[PDB]
There are 4 protein chains.
Amino acid sequence: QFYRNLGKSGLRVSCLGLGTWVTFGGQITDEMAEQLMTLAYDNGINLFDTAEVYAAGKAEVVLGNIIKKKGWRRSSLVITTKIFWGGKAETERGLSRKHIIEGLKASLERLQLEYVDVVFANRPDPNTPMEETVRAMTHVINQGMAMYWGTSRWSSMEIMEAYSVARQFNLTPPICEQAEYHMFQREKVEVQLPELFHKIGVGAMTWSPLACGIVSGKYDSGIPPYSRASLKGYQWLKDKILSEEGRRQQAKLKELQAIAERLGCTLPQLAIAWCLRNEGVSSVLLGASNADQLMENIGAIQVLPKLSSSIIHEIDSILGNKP
Amino acid sequence: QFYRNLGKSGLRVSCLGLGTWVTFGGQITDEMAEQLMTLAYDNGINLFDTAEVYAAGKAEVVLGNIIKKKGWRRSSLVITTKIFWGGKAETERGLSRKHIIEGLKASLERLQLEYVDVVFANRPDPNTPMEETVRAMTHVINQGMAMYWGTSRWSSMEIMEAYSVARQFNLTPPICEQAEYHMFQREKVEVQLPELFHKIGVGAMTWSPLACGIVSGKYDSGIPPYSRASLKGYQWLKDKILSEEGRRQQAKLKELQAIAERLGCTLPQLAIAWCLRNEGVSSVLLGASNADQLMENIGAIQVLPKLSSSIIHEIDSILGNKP
Amino acid sequence: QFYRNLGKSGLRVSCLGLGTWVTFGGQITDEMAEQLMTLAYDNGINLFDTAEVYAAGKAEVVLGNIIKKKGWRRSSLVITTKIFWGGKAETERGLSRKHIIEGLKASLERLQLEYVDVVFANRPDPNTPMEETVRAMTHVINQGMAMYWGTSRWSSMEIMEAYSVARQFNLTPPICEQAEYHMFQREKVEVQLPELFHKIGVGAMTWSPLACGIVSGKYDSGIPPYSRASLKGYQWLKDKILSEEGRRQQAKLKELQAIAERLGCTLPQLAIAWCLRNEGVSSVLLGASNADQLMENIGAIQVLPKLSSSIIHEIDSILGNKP
Amino acid sequence: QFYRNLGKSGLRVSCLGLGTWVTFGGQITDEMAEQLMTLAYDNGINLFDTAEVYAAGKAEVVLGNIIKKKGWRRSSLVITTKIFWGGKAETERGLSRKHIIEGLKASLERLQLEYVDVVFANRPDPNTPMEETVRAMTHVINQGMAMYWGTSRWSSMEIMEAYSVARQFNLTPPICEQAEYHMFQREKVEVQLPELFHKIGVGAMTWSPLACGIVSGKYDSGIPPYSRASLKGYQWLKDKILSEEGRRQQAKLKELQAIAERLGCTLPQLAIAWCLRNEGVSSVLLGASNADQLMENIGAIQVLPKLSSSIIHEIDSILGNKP
Ligand SMILES: NC(=O)c1ccc[n+]([C@@H]2O[C@H](COP(=O)([O-])OP(=O)(O)OC[C@H]3O[C@@H](n4cnc5c(N)ncnc54)[C@H](OP(=O)(O)O)[C@@H]3O)[C@@H](O)[C@H]2O)c1
Ligand SMILES: NC(=O)c1ccc[n+]([C@@H]2O[C@H](COP(=O)([O-])OP(=O)(O)OC[C@H]3O[C@@H](n4cnc5c(N)ncnc54)[C@H](OP(=O)(O)O)[C@@H]3O)[C@@H](O)[C@H]2O)c1
Ligand SMILES: NC(=O)c1ccc[n+]([C@@H]2O[C@H](COP(=O)([O-])OP(=O)(O)OC[C@H]3O[C@@H](n4cnc5c(N)ncnc54)[C@H](OP(=O)(O)O)[C@@H]3O)[C@@H](O)[C@H]2O)c1
Ligand SMILES: NC(=O)c1ccc[n+]([C@@H]2O[C@H](COP(=O)([O-])OP(=O)(O)OC[C@H]3O[C@@H](n4cnc5c(N)ncnc54)[C@H](OP(=O)(O)O)[C@@H]3O)[C@@H](O)[C@H]2O)c1
Ligand SMILES: [Cl-]
Ligand SMILES: [Cl-]
Ligand SMILES: [Cl-]
Ligand SMILES: [Cl-]
Ligand SMILES: [Cl-]
Ligand SMILES: [Cl-]
Ligand SMILES: [Cl-]
Ligand SMILES: [Cl-]
Ligand SMILES: [Cl-]
Ligand SMILES: [Cl-]
Ligand SMILES: [Cl-]
Ligand SMILES: [Cl-]
Ligand SMILES: [Cl-]
């Protein structure tokens, strides 16, 4: 099924989405951004993710411009944005009512949209009571600025707290968690999220399926120019890649590449298909700095049929990290 | 009583309404559409039903144009529309919050109205949780896009689930089910709906009282040109008419025609009066492809006084399908 | 206390108000209407009552014009309107959600106001479920078309049903009943309403304190020209006045007039002061067809200090109708 | 921590704010007002407090003009206003629904803002039921005219009543009490408010930290010209200052001044730092009639590090009023 429900909700998303972290308003030109969105949409992708923090609001401006220039029906799109870091002032960050309302409004203005389909808490906020946050998310939904809301990088326990508060005060529960998932980061999505889906219907929209591009194997011989790890502000990622653990995972990619070759697909295709083997994952958010990557990555769908129980066991043997 | 309450609600509808399936924006010209609406309204009909799916939104455009051109008071009209199929994109169908809000908005824009009196779920949606659907219907009512909501082609059990959810979360329950009812399709309206009316006050607004025109007897000698069953896209109905069961019901119409003759009315008049003999039916939605049919059908009201216990028993004997 | 709380609510009304039944848009010219309102407002009256039914919406147009021409602060006024009969179509009457929303909107448009302070159900509606009515009143309050709501001519039992429904579904209860009260119609206000005020805080705003002018004594020798009972459409009142019971109450007025003379006030002043002796009555709605009547009637306040236990017992002896 | 949460809420305020009582639209010129706000904002103060009663709405006009002229981001500001006395008409005062909605609207218009961050009940209203007041505050929050609400000069018991009502009817509780606190008025903030913070999360935003300027010592030799106590309308404060108790507290200031000298700070710096020693106080609202006072007072932050347990015990010994 190319389209599936986002969690237990009635919202149907393509099993792949396109995100805008690093790229839109940042690494890539607005023309390249339009090309990516066009290729995505034309291949049936309906799901597009952004954040007020991405390129200091510029990702939102670019994405919104593209939607307006292309004239696509709003009802054919699922646009998601994430709130937490909205500026340098003390009151421009967090999940307070003030910042959720203010942040979402400013995002909608940059997007040139009346609403997003899903507004996410971009991370948890230990400085704001959960009740305030859930009331605030309910309020923006009830005011028609969002259709639904979700969490990102919250613990299962914090998600269930949101649910508890919604049920105690008759507010709207979140429908999705946006969680990291790839071959080297599996536990939350494979173990915790299933339990949460079965108990309160929260779905999983996953991110960094290539671990920021590491899974492509491109860092085998160091840091290529123009790679994410080469860019100003991503020394943290350069450090991860060049860590002992980074090199240990690079070694595993060589073994995985052999499986890809046998399937006649690329390692990224294999890695993204692997993420979707899981029917509990509603959608995998793709990142791409160029159209060739995006077109390749969308081919992961054609790999899904080849992912037998024996291939999956072979991958688990290589990775050594089944949770 | 020509006017009656739609269910337990305070909304008073004429016991006949005029629908727009097949005809408006489709089979008939906009001029014929205006003629029908004018004849209806002038005879005291206040109830007009349409759907976002009818003629791909054109039925709504035509109906809305007529209201605006005639200048009729909005407060004198009961306009109903039905949401489910709103386009070809994945997210343009169903009873998700996204589609209910989006679908109803687009319908209101086509209708050139600020609100409908009743928004219906056009069919059930196994892909959307009932809670989401009822919250969404509550939301459009609370935002002033609809006064009330209803269901169509839902089981008694699904209607009661909507009621359960409304009472559990203090949302708005539906006030009406729009169900098929005619001499050859009786069980839901005669058996189930009464129980539902008594338990949770949901009323019945019925449709296809002539079984798409079959009850007129016009298909006795095959498929007349210009008949609904002759039109592009209605081969399904041609197939029903020309089925063994279609011919078995045609044979019964000959016997019913004898009763009509004795009452000095037409078979359609008899059939529509028969539907209204039931005080549990709030209104019967008429269809008409021309004004003569509509004018004839409205004469069913004059037949109602002649429908004795003995006539009704004679009809049950002929039909052989009392549930 | 010239000003008092309307029931248990925080709304403070003058102990006299000015109503618009018969007069505004009807019996009196718009100039006379402006004169009355000006005299009222200038004497500290803040409370002005009207209805969509009064002179077919013209009372509302006149009252709204006067407010706009005078430039009075909206925050200094307490405007009340009453919904039930809003037109000739089936759906233009009653306390359905459709009619409450539609009726109040049209009233606000005629009044040229964004909201009324109090919207009243003008009478009870046996054809609309109480839940719908209370939800609808809650909705117009929550949408900012009214600040509060009330009932008129409802039984204590129906008022308490409204309260029950508000508490069961967390809706807004009514704050006031608008009830008839004068020397010949006492039971509801003197017996029932006190109990209702103590149990659920509902106050009493009373009407026809002169029994449509009968209490002035003007009908002693028949029906004077220009009197309310002389006007087209008030034969019912002529019939009451000229009934055996009408004449029995006229005879009592002669005895009451003797008490007025001893107090050095007019019979209407005595009658209105008598209505206000009751601290449970929040305000008495005055009617006046000319400014002399209004100015006289406002003088009732100066009579209140003279209304001893012995005077009140003398009046009860004359009336013979203490409940 | 210069910034802290306002109570248990997610709203983060600077530990000092700037108020507008007496000064804005009143004692000081609009130019001086802009200077004060600029100095405050530039030093990281985000919290600005006003009232519809201050200078009959002029404080609000001045504050709003300054915000608009400076172009400061709305999301970087925390604006608070207080409702109770909004005019001379009977219905222009109190915490009725009518006055809260009307008062807040008029304030927002004067401020030229779409919303305030916090709307306060400026005092308690024994003439309005708590339920009405809390429903009304919930309503203006839900309509987007305020983000949060608070109380001012309410007893702990009345605050907890607001909380009870919010929880019983699923309304929004208040997040803060605005209470007087200074070296001569300690009991409510030091004893009661802590208990309230721990039980229902209500924070404390304190006012008159210099007891209207008395704490500066400026009244040692009588009433200086241009002092608050010299102004038309402040004879009450002149009377306090020149009372036996006023002189008893003046004598203590001489002893406190010795502590200030040893710390190398001014008495006002000492007094404001003393108010903030308390982590339960979220913010202290400053008043200043000139920029030198404001700049001095902001230096209280630099005194906070010097406030040892032994200094605090010395101050308690001098004051003799530890509660
Ligand atoms: N909720 C959250 O906190 C959160 C956090 C992170 C991401 N996300 C979402 O998830 C989306 C995807 O995350 P991600 O961008 O980190 O995804 P990813 O797939 O892990 O990394 C994408 C990056 O890898 C490289 N790449 C992609 N396909 C490739 C291919 N076929 N061959 C070689 N290199 C390839 C590109 O980087 P180069 O520059 O090296 O070419 C591309 O920008 C984001 O846009 C965002 O919407 C959400
Ligand atoms: N909720 C739902 O899913 C749903 C589904 C179906 C319908 N409905 C509603 O119900 C309305 C009525 O349904 P329907 O149109 O199927 O009603 P119907 O009465 O069963 O069929 C009407 C059709 O029968 C023919 N006809 C009508 N009167 C006639 C007469 N006196 N003599 C000969 N033929 C006559 C006409 O067809 P010809 O073209 O043959 O002349 C006319 O278009 C619709 O417009 C719609 O609003 C709702
Ligand atoms: N909730 C409801 O169903 C309802 C029903 C009725 C009324 N009300 C409200 O109550 C208001 C007052 O009712 P009402 O008008 O029936 O009040 P009322 O005091 O019983 O009757 C007023 C009429 O009596 C005459 N009058 C007044 N003062 C007089 C005086 N000093 N001397 C001689 N005649 C005098 C005038 O009639 P003439 O034409 O004879 O001069 C005047 O129009 C109405 O406007 C309406 O707002 C509400
Ligand atoms: N919720 C409420 O009922 C309520 C009530 C009162 C206040 N408040 C809030 O609290 C804010 C502060 O209150 P407040 O103005 O009474 O505060 P305050 O600090 O007690 O008094 C400030 C006044 O003291 C003098 N002053 C300030 N700093 C000085 C210094 N360094 N040296 C000498 N004199 C100095 C100035 O008066 P001079 O004119 O003498 O120079 C100044 O206007 C108000 O603006 C208002 O926002 C709220
Ligand atoms: Cl928490
Ligand atoms: Cl995560
Ligand atoms: Cl990573
Ligand atoms: Cl379900
Ligand atoms: Cl609730
Ligand atoms: Cl059906
Ligand atoms: Cl059929
Ligand atoms: Cl009822
Ligand atoms: Cl009454
Ligand atoms: Cl009468
Ligand atoms: Cl109270
Ligand atoms: Cl205080
Ligand atoms: Cl003081």
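Each position is counted from 1, following the chain as shown.
Cβ coordinates come from backbone N, Cα and C, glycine included.
Sequence-distant neighbours of A:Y226 (NADP(+) binding site) (same chain, six or more apart, CB under 8 Å from its CB) are A:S289, listed in sequence order. The NADP(+) binding site annotation in Swiss-Prot covers A:20-21, A:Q27, A:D49, A:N122, A:152-153, A:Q178, A:207-212, A:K218, A:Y226, A:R228, A:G287, A:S289, A:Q293, A:296-297.
There are 25 other Cβ atoms within 10 Å of the Cβ belonging to A:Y54 (mutagenesis position). The annotation that Swiss-Prot gives for the mutagenesis experiment A:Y54 to F (Swiss-Prot position 90) reads: No effect on its activity in promoting KCNA4 channel closure.
Taken from Swiss-Prot, the feature active site, proton donor/acceptor covers A:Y54.
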Q. Relative to the Cβ of A:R153 (NADP(+) binding site), which residues of the same chain, six or more apart in sequence, are found under 8 Å away?
A. A:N122, A:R123, A:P124, A:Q178, A:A179, A:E180
Q: Would you identify the secondary structure of A:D49 (NADP(+) binding site) according to DSSP, in three states?
A: strand
Q. Does A:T20 (NADP(+) binding site) have same-chain partners at least 6 apart in sequence with Cβ under 8 Å from its own Cβ, and which are they?
A. A:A33, A:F48, A:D49, A:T50, A:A51, A:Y54, A:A59, A:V62, A:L63
Q. Counting other CB atoms within 10 A of each CB, which of the binding-site residues A:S208, A:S289, A:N297 comes out lowest?
A. A:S289
Q) Ranked by the number of other Cβ atoms within 10 Å of their own Cβ, which of the binding-site residues A:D49, A:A211 ranks first? A) A:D49
Q: Among the recorded positions A:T20, A:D49, A:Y54, A:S208, A:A211, name every one whose Cβ is found under 6 angstroms from ligand 3, counting any of its atoms.
A: none
